[PDB]
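Visitor: The structure follows.
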Amino acid sequence: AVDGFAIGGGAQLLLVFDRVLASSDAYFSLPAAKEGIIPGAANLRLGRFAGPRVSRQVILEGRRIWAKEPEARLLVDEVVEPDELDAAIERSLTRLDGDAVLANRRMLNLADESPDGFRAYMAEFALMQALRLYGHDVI
Amino acid sequence: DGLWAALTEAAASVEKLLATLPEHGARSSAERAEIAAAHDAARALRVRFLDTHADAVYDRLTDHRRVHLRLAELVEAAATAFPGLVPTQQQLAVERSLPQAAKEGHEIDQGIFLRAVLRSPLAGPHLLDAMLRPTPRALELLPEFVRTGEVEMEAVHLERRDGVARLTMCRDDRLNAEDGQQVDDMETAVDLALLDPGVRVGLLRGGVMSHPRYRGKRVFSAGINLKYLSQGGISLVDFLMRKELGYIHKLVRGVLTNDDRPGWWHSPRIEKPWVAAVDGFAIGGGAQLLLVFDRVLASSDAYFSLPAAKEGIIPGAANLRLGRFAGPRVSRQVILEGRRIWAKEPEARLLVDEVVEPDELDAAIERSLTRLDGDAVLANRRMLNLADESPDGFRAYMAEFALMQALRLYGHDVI
Amino acid sequence: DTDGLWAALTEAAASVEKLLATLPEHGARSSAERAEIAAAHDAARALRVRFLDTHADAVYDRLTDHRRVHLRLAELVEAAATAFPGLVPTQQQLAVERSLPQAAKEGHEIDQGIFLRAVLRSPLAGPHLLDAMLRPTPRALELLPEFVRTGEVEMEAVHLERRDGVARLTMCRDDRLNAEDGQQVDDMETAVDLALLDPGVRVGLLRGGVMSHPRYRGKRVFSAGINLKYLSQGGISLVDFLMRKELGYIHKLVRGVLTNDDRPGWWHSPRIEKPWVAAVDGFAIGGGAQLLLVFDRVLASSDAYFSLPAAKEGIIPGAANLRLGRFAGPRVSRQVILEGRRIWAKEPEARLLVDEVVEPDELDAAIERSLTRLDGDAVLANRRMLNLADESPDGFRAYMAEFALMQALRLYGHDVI
Amino acid sequence: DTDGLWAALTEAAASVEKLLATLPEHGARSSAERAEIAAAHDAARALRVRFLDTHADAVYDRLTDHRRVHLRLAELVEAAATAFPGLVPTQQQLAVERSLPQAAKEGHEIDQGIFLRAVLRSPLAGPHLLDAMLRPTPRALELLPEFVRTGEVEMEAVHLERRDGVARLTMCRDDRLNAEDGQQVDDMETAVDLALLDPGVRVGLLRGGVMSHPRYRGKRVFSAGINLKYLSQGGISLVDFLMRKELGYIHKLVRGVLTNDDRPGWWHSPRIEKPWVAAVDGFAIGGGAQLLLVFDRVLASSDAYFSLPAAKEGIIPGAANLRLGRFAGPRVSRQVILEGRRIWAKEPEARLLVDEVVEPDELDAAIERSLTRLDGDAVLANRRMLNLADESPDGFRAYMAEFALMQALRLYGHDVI
Ligand SMILES: CC(C)(COP(=O)(O)OP(=O)(O)OC[C@H]1O[C@@H](n2cnc3c(N)ncnc32)[C@H](O)[C@@H]1OP(=O)(O)O)[C@@H](O)C(=O)NCCC(=O)NCCNC(=O)Cc1cc(O)cc(O)c1
Ligand SMILES: CC(C)(COP(=O)(O)OP(=O)(O)OC[C@H]1O[C@@H](n2cnc3c(N)ncnc32)[C@H](O)[C@@H]1OP(=O)(O)O)[C@@H](O)C(=O)NCCC(=O)NCCNC(=O)Cc1cc(O)cc(O)c1
Ligand SMILES: CC(C)(COP(=O)(O)OP(=O)(O)OC[C@H]1O[C@@H](n2cnc3c(N)ncnc32)[C@H](O)[C@@H]1OP(=O)(O)O)[C@@H](O)C(=O)NCCC(=O)NCCNC(=O)Cc1cc(O)cc(O)c1
């Protein structure tokens, strides 16, 4: 559930949950673009959520999607006024209970992101990131 | 006929129980029920008298539509020339002293009056024309403003620059929360802006806020001051009416000037294009005004509402305009169900023109003012308004408002 | 008299009077026999107009003791018939007419059309006749007390109910998909009237009940429009249905009912008005979808649509021509009306007439939460203000004037049938 | 008459007449000499107004034997000139004014603007001058028979052609991408009267024919704005084009043509109207897109765009300021009219001027299939009732009245040139 805002790792995590809720006053970004480091596994996942086009407007040009703009539905599931977010949230948890969800979830992930896919990506990350750490402009 | 005195004994009885009874708050139940019944018979009579004698009453107060009188002036003049028809200065004074919760609702009479006046195809266009003429305090500070280029006033901060009359809502305490003193600095900011030959385009925005929840950030407006509302600080006439017949109307049609300066035959009114920029949010009157500018800009983090729906009062002339902006369907989701359109949701484009990130709003705004310069804009603007909202349309609406609002003022739940 | 028209008209008709009297019924109609009856009619109706263009207010003043007695449509046209023979059909003529094969009638209702129009075009009569069809009907004034004590009233077309401060109206014609006719128009006005008066009703509700016909069994439909049956046969009445609907209850939903100078606060609120909510199941077609443009809040179920179908050969769909515009734009409206387009609840342009489009298994819940959001005494004030800005008393009056003679024309235009 | 506002005016026109006749030719004039002649015009025009605010109906009654003779714009202003010297330019002065460049003209048209504005504000002469403009023109009337015969007219601008009940208009001006001008407007109205009085036509269609200019060779092109070069050069007549085309043919596409009490049913339909379908190829700029705001069905190509370019330095974009808001809302219409926005065929908001958008490949078949959906009778009785609610008689006239003098002032505004 997103209150206020999801910037950076905050946003990165939203690409791994089964259901994302956010109050209408929210927005999301990774706006480390011109100087910051690589935003984790976002470069690996944001693609499958909002295409290569948006994916780059976000991560490369530093754009941010506002909770209420149409394109926010590529990342979030539900968007409601903060003074009803609580119930939106509760009524949410009770919908993913059954063991039917455990199975379907599990297959869906097997399709979205696979073992080789994550491994290959995390490999290059290990180094790429290192270097991006000790890089003049990020420092 | 003999309607007058009829009305008179009516205000008579009322005047009576106006002393015999104990302070409001300790009456009972044929105590209350009796004053209440009284008033009704009186106000009921105030109406019948005016339905047939408004034009007369108006003619006597203005030497037959020969002297333009602003709202305050007109109602006052009405009081001393027709005791019982509308409250006197002092009478109101007693009222304003008490808290909006315990008043006898004497404003409702001004509501019944001002209504009948605007309902006439003779008096109404005149009371209106009269509320379009430059405000004295404005003609007072004009020369000083023209030479200075800067006028500092409690709620508003005017400033001419590059041909722009930039107004800046600066309640560095209270989120520009409107109040009948702002409605004054505001109507003066507009006039000066319109009469300053050096101004071509107007700009309305919010200054930086001092309050902790918003220190260092601009805020457009938080609607009306809910506080003074309960306390008895929101004048039906001096604020709620003066507001819609005063500056807000000027932003549409301009300042009715005196036959002086070449062109008056084709343009008795000086109008200019205005541009509103929204920072943070436009709640209430803040939002209401956005339905009258030539160009609205807003940072992507903004939203708008009038979310007085289940208890509050009528949101000004919104009920009259929001329709033409977003259909009867949305119009009601906003005003009736209390919904708010977020700057970035698609439906925000029914109200705003441009929406950009706050760290580029400044340029979006500048590049905006330079686009409404030519005299081609003055003409096209003027015709567009003639189509969108017409004279009869506004008059009819403002009429019923005069009363409807009055009553919505002294209504249990709003209080 | 002086004018002269009253005699020209009095004779012009006198002619038709005879000509009809002599010639046989229709179809026998030798032949250009008709061209004569034709011309007779045209010269007569042409005269009915000129007379009223200059004497409507008078004629109206005599029928209502100078705008001093409120008379409903039926009453007014009847009163007109006996006091100005030739101007408008008599209870009898209409009888003869209302018992023939629509496609073979002289078209006397057209006379009723020329009257309703001139009467509404007048800024004198106009307001008065309409404030007369603001006023609550007798049937309801009569039924009110039992309603206040019971909270239940089973009528033929509608089923009224008071539950939780909500006037639940339920168009219940399951045999025809809530078709349309004078009894329906009579039950709806009565029902609406009862709602508006019941000091126990804060908000109104209109939904269709479950249908019993085999095509849509178990489910419920909002309305399937005007009963075509009864228009073919003849006999969708121009005055007891078409005009009544628009000036009576449909207009009450917008301005409330007009009460006598009884209660305290009349001087300021002569009419009792409350918000209304309409929920759509299955569909609204025809008159049904016409109503949608008068409701404060509106729900439909995902899998329905809204259309006014008669594009190429039907009639005029009431005030949908004065209202759709304000709702979806000049192109939308001409699409819906002129080219019979249909809109589905789940398509974008649907949010132009619908406030919420909710899965059928969730509709009950949505409806119930909306009835709880239009409570206040502010919502009543903001409602009255908004309707004033949308549909000014004048615009409506004007549109109804022409509609009465135009719908009348369309009600007989040979093609219609 | 007695209040002698006329002698003031008369008196004033002289001070102008003297100053001109005794001061050097325009550009030869000194700063002071400029300020003086200019001061005289203002005092004169200022007086032209005051006189008419109180005597328009009179002046109008004398020029038309008390609203008893319908006179078109040209006729009326001419008649006004000879019967009230000083009120409005004579044919001669208009002749001279034309001889020069916009900006050495004394701007006499402004007077015709003050005149036309006074007449239209009058609830008496207003609707009367407007009915005279709806009457069919002498040229059209002249050609009505040969059109009924041949089924084809071919004027310098348009090219009319009956075909299946369709009055196919085609603004063929390949030389200029169909830039409006004085003649173009004449043929347009003639072409529209023809389509309206020819019983053979049921549905009219406006479309731009193939171009002949190298840049566009081979492609059809709806419209490319008003003929500029004349705005520079002095061909745009405030009356014979700007006003005519609004009060004339463009208004006939809405209400049709007012006939005489000839054929039967005139008592209920004094005007003959029919549906229209414009089709946009390439683009629709200026006056062109102004036309789309009154059609019954707009077809547009995929590559087409719409705009009202007369933004920064120009003249009012026609009754567009009266209609645009109704199709796109106050924030649309200003973006388009004030800021100069341009709407493309394939973008979302194009659906709020256009009904269909199809690839040039198939636009041709599409236009056809729609030409056969407005055939109906209700499609006349729906059309007519929609246009009444869309744009009121008062509403339109109010606009026109202020347009006449606001636009007259634009022709001469310094920027425009
Ligand atoms: C805007 C808010 C949501 C901000 O929430 P926060 O971030 O929670 O800030 P807050 O801590 O609440 O407020 C910041 C600060 O501003 C003050 N503030 C905020 N809103 C107001 C208003 N409306 N008045 C006065 N002071 C205000 C608030 O009191 C705080 O100072 P403190 O009380 O000392 O703490 C909140 O302030 C709020 O809900 N205000 C209610 C807004 C409102 O409902 N206005 C009602 C509008 N109703 C009309 O305009 C009616 C109207 C107006 C007209 O002009 C004409 C007409 O015909 C009809
Ligand atoms: C709704 C439908 C599409 C349903 O299709 P199906 O699922 O195919 O059901 P059906 O088998 O056709 O009909 C089910 C059932 O309802 C009956 N039914 C359905 N519609 C009607 C109508 N309109 N009248 C009478 N009975 C009807 C139908 O006759 C069936 O019973 P049977 O005849 O014995 O079989 C169909 O019934 C239909 O097309 N109805 C036409 C709807 C229509 O065009 N109404 C016209 C509306 N035109 C107006 O309201 C004009 C108007 C009304 C006003 O109120 C005011 C005004 O000023 C103008
Ligand atoms: C359409 C264009 C963008 C086309 O660009 P291109 O492909 O670059 O073609 P061009 O080479 O410029 O023009 C092709 C050809 O058509 C001629 N042409 C194009 N537009 C015009 C106009 N408006 N007038 C005359 N001739 C024209 C142009 O002069 C060329 O011939 P040449 O001059 O000999 O070369 C261009 O022609 C253009 O910008 N025209 C300006 C369009 C314009 O602004 N019209 C102004 C509209 N303003 C109104 O209608 C105001 C109005 C009209 C009314 O009817 C009523 C009313 O109340 C108010």
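Residues displayed in chain A correspond, in order, to Swiss-Prot positions 288-426.
Backbone N, Cα and C define each Cβ position, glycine as well.
For reference, Swiss-Prot lists these features for the protein:
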type: MUTAGEN; residues: A:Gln299 to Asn; note: Slight increase of the affinity and 2-fold decrease of the catalytic efficiency compared to the wild-type
type: MUTAGEN; residues: A:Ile324 to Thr; note: Loss of dioxygenase activity
type: MUTAGEN; residues: A:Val425 to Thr; note: Slight decrease of affinity for DPA-CoA and catalytic efficiency compared to the wild-type. Slight decrease of affinity for dioxygen
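Surface or core, plus neighbours and distances: that's what I need for these features.
Guide: In the three-state DSSP scheme, A:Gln299 (mutagenesis position) is classed as helix.
A:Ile324 (mutagenesis position) falls outside any helix or strand according to DSSP and counts as coil. In the shown protein chains, 14 other C-beta atoms lie within 10 A of the C-beta of A:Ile324 (mutagenesis position).
A:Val425 (mutagenesis position): 13 other CB atoms within 10 A of its CB, across all protein chains. DSSP assigns A:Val425 (mutagenesis position) to coil, not to a helix or a strand.
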Visitor: How many Å lie between the Cα of A:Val425 (mutagenesis position) and the Cα of A:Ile324 (mutagenesis position)?
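Guide: With distance taken Cα to Cα, A:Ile324 (mutagenesis position) is 7 Å from A:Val425 (mutagenesis position).
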Visitor: Between A:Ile324 (mutagenesis position) and A:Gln299 (mutagenesis position), how many Å separate their Cα atoms?
Guide: 13
Visitor: Taking the Cβ of A:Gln299 (mutagenesis position) as the centre, how many other Cβ atoms fall within a 10 Å radius?
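Guide: A 10 Å sphere around the Cβ of A:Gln299 (mutagenesis position) contains 20 other Cβ atoms.
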